[PDB]
Amino acid sequence: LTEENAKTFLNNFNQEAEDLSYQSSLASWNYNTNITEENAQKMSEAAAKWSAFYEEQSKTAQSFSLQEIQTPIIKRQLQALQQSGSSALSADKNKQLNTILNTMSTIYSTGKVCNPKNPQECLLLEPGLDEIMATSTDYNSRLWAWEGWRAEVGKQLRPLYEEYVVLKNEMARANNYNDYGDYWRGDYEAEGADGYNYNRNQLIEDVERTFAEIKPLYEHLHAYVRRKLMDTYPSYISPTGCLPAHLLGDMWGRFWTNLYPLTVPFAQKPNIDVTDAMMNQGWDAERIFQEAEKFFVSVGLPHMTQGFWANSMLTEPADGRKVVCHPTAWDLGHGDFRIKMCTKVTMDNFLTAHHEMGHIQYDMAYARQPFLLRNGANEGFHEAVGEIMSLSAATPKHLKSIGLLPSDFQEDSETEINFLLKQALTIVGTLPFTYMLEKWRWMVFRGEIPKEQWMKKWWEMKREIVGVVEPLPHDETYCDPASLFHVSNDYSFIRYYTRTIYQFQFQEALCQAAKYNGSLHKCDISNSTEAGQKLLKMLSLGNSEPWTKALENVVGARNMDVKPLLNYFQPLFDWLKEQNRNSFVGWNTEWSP
Amino acid sequence: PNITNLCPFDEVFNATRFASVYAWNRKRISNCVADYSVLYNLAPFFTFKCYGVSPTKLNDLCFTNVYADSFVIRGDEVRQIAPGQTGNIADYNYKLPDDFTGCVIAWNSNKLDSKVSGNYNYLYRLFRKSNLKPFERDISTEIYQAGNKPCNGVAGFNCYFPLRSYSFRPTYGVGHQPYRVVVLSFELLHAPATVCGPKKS
Ligand SMILES: *[C@@H]1O[C@H](CO)[C@@H](O)[C@H](O)[C@H]1NC(C)=O
Ligand SMILES: *[C@@H]1O[C@H](CO)[C@@H](O)[C@H](O)[C@H]1NC(C)=O
Ligand SMILES: *[C@@H]1O[C@H](CO)[C@@H](O)[C@H](O)[C@H]1NC(C)=O
């Protein structure tokens, strides 16, 4: 019978998939912690063999008909295996698309804007221009860097994106999707049971629904940031207008977290930085990860494996091998869980260690699942379950419990307000940017935006959604989204929006599980085994169940809810309402200086 | 009387090469004095689980024949080497009967059976038409015919090679690291019982 044939097919597939995936992941680890040409080519052949085996098995898996499969776990495994992806095109179109993607990657990694009248002062984005966006306060130098990287990337990436959209539309319509936007929204499709059914076309309106009520908090934050930047820039910013695009602390305005020195509420009150306390007690990276492990065993999740401590790198090696500075949590397979992080003894790397060990605990919990179901419930769950550990690790209760912060520490309201404002600049300020970028990409892939009216649409919506105006008018020879890393390298962006929603949903559910009686941003889930079990019911699922079922297992709801997000930022929202009485909350769409 | 002639447990337990679980090695043991305090006194032998007889009274209660079955499995499949269990190893590789009288011994063997390139010399049976009878082996390499079309000796779709490799590597998690298992099965027959442990003076 067909279902038993599919069961034996999955049993045959799982063992070779696990072996080849382990070989590919080990070669990728050996390249990422030891950069050389032989490790690069070994990674190339390992990924080539694993990808060739995966497509060879997916062509055979497409022969099964899902109309006669009753057990939903086998059906979900065959759904995961039948995703052909970019292989649905012919070899010529796939090679052309890979050529476009590779030239986009090597032109973003080698993007170049250089100083006018100073031809020797040529700056790349990654070492030097991000420093200008993060630190510099001069209006004209930021206008230079923004408009110059917009010119020398958008002018070079506009036709590349022109055929990129067409090739991705052909690839998506070869996989029975309406557009490439629907292909990305198929990551949120859930088919299991009744009442847990989620559709791709539902997702957009859910996102719009969740943007219906983040909008007052974002409007108050935008008004406060606009007033403080008007204090910084006297005549270049209008009270009723939008913010200029190059004054937002990032290259694209994606994160407002670099505006915190300009927009600090209480400058006399210091921050909750405990780096010097780590310096005084002689902490190292081993103690950082041991304290993260102590947190995860106090909440009830299991200990770290011996192979985790044996095989991972937790320090710059300094023995002649080049490494990647970005922290990454690796699930190599066969019970191998590693973390690559060049941990300095700072508070940010302490929170990052908690974040990546949250990733590793999420990976460890669904190891009992079959190989095709060893993923997150969707793309937002995996990063949300690390962000909640970063949330609980930064609280003054957790820092006072582990001796990093003194026992007689006073938590007045002013440090809670400015901590919540720094968190809002990181968290709330990225939500209209994420929603507007994904809405622009969805309407471009749908064809709802005409091809010759791209740029004129985008700067409308950044005036409408984000409330951020262009500094200089751009015509259609620019490609201003494509200057961002995620869109020039073919990455879905709505995972950050859903991450932000699911993060505070999970945090409120765990804090109600841990029976916390205070405000949500002070909440710690340490020494609470019942919150750990409430979490681990979802972590053990993987994507074996629909993500609505896992979401109901944590929070008791089957959809995205931003009432936890507004409940997290409630003291800051009350403070922002209290200091926006005289001012004008909101922005006007026409260009005001 | 002063004793000699101990049973060759050094040949079974301290062997340089074990066997795959599908072709599990069986050695019969008779006409010697079997002392089992060698196995209990070694701390690397982590799992020492005995069925039907106590581990403490192994040296005094004595038997006619002792079968030592040696093989290699992974760590989380050691629990399948027990009466009444199910799994791949129990159904298709090594089955113990429900009235099994004996002991199972297992220990980690990373330093002997794990290779960085991968040890592809340990195999197990993943597909078989019917479950194994107790103390039965299957060394057949016939292609498993899971569908309706005849396989005709060539693998592919609905035609799988049944012996799949335990690709052991030293960086695996503890449930997948190689574990060497020796199953001691004790039997009494109408023959005079000639495997008996030591006595004192
Ligand atoms: C880095 O890779 C080279 C390539 O063979 C190898 O010789 C060296 O041992 C590696 N470094 C470490 C620390 O393993
Ligand atoms: C959690 O348990 C540890 C165990 O010693 C203890 O030191 C710590 O203070 C506890 N946390 C709190 C918040 O009491
Ligand atoms: C195996 O080798 C060890 C090494 O000292 C020895 O003590 C032991 O008696 C040997 N035999 C068995 C059955 O363990």
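The residues of chain B that appear here are 330-530 by Swiss-Prot count, in order.
Going by what the header records, the deposited coordinates were determined by electron microscopy, 2.8 Å.
Any Cβ shown, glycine's included, is placed from N, Cα and C.
All protein chains shown were included, and the count of other CB atoms within 10 Å of the CB of B:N343 (mutagenesis position) stands at 7. DSSP assigns B:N343 (mutagenesis position) to coil in the three-state reduction, placing it in neither a helix nor a strand. Listed in Swiss-Prot is the mutagenesis experiment B:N343 to Q, annotated as follows: Reduced viral infectivity.
Under natural variants, Swiss-Prot gives B:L368 to I with this note: In strain: Omicron/XBB.1.5, Omicron/EG.5.1. DSSP assigns B:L368 (variant position) to a helix in the three-state reduction.
Non-local contacts of B:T376 (variant position) by the CB criterion (under 8 A, 6+ apart in sequence, same chain) comprise B:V407, B:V433, B:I434, B:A435, B:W436. Among the natural variants in Swiss-Prot, B:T376 to A has the note: In strain: Omicron/BA.2, Omicron/BA.2.12.1, Omicron/BA.4, Omicron/BA.5, Omicron/BQ.1.1, Omicron/XBB.1.5, Omicron/EG.5.1. The residue drawn here is the original one.
For the naturally occurring variant B:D405 to N, Swiss-Prot gives the following note: In strain: Omicron/BA.2, Omicron/BA.2.12.1, Omicron/BA.2.75, Omicron/BA.4, Omicron/BA.5, Omicron/BQ.1.1, Omicron/XBB.1.5, Omicron/EG.5.1; complete loss of interaction with host integrins. DSSP assigns B:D405 (variant position) to a helical segment in the three-state reduction.
The natural variant B:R408 to S is recorded by Swiss-Prot, whose note states: In strain: Omicron/BA.2, Omicron/BA.2.12.1, Omicron/BA.2.75, Omicron/BA.4, Omicron/BA.5, Omicron/BQ.1.1, Omicron/XBB.1.5, Omicron/EG.5.1. Within the same chain, residues at least six positions away from B:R408 (variant position) with a Cβ under 8 Å of its Cβ are B:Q414.
According to DSSP, B:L452 (mutagenesis position) sits within a strand segment. Within the same chain, residues at least 6 positions away in sequence whose Cβ sits under 8 Å from that of B:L452 (mutagenesis position) are B:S349, B:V350, B:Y351, B:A352, B:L492, B:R493, B:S494, B:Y495. According to Swiss-Prot, the experimentally introduced change B:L452 to R is described as follows: Increased resistance to neutralizing antibodies. Decreases HLA binding to NF9 epitope. Increased binding affinity to human ACE2.
Here the residue is the original one, but Swiss-Prot notes a natural variant at this spot, B:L452 to Q: In strain: Omicron/BA.2.12.1.
Annotation of the published mutagenesis B:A475 to V in Swiss-Prot: Increased resistance to neutralizing antibodies; the original residue is retained in the structure shown. Within the same chain, residues at least 6 positions away in sequence whose Cβ sits under 8 Å from that of B:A475 (mutagenesis position) are B:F456, B:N487, B:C488, B:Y489.
For B:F486 to P, Swiss-Prot lists a natural variant annotated as follows: In strain: Omicron/XBB.1.5, Omicron/EG.5.1. In the three-state DSSP scheme, B:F486 (variant position) falls into the coil class.
Under its mutagenesis entries, Swiss-Prot includes B:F490 to L with the note: Increased resistance to neutralizing antibodies and human covalescent sera neutralization.
Quoted from Swiss-Prot, the note attached to the mutagenesis of B:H519 to P states: Increased resistance to human covalescent sera neutralization. Remark: B:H519 (mutagenesis position) has no non-local neighbours by Cβ distance under 8 Å and separation of at least 6 in sequence.
Secondary structure from DSSP puts B:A475 (mutagenesis position) in coil. Cα-Cα distance from B:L368 (variant position) to B:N343 (mutagenesis position): 11 Å (rounded to the nearest whole number).
Checking the recorded positions B:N343, B:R408, B:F490 against ligand 3, the ones whose Cβ sits under 6 Å from it are B:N343. A Cα-Cα distance of 22 Å separates B:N343 (mutagenesis position) from B:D405 (variant position). Just so you know, of the recorded positions B:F486, B:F490, the Cβ with the fewest other Cβ atoms around it within 10 Å is the one at B:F490. Reported as a whole number, the C-alpha separation between B:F486 (variant position) and B:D405 (variant position) equals 29 Å. Chain A comes close to none of the recorded positions B:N343, B:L368, B:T376, B:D405, B:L452, B:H519, judged by a C-beta to C-beta distance under 8 angstroms.
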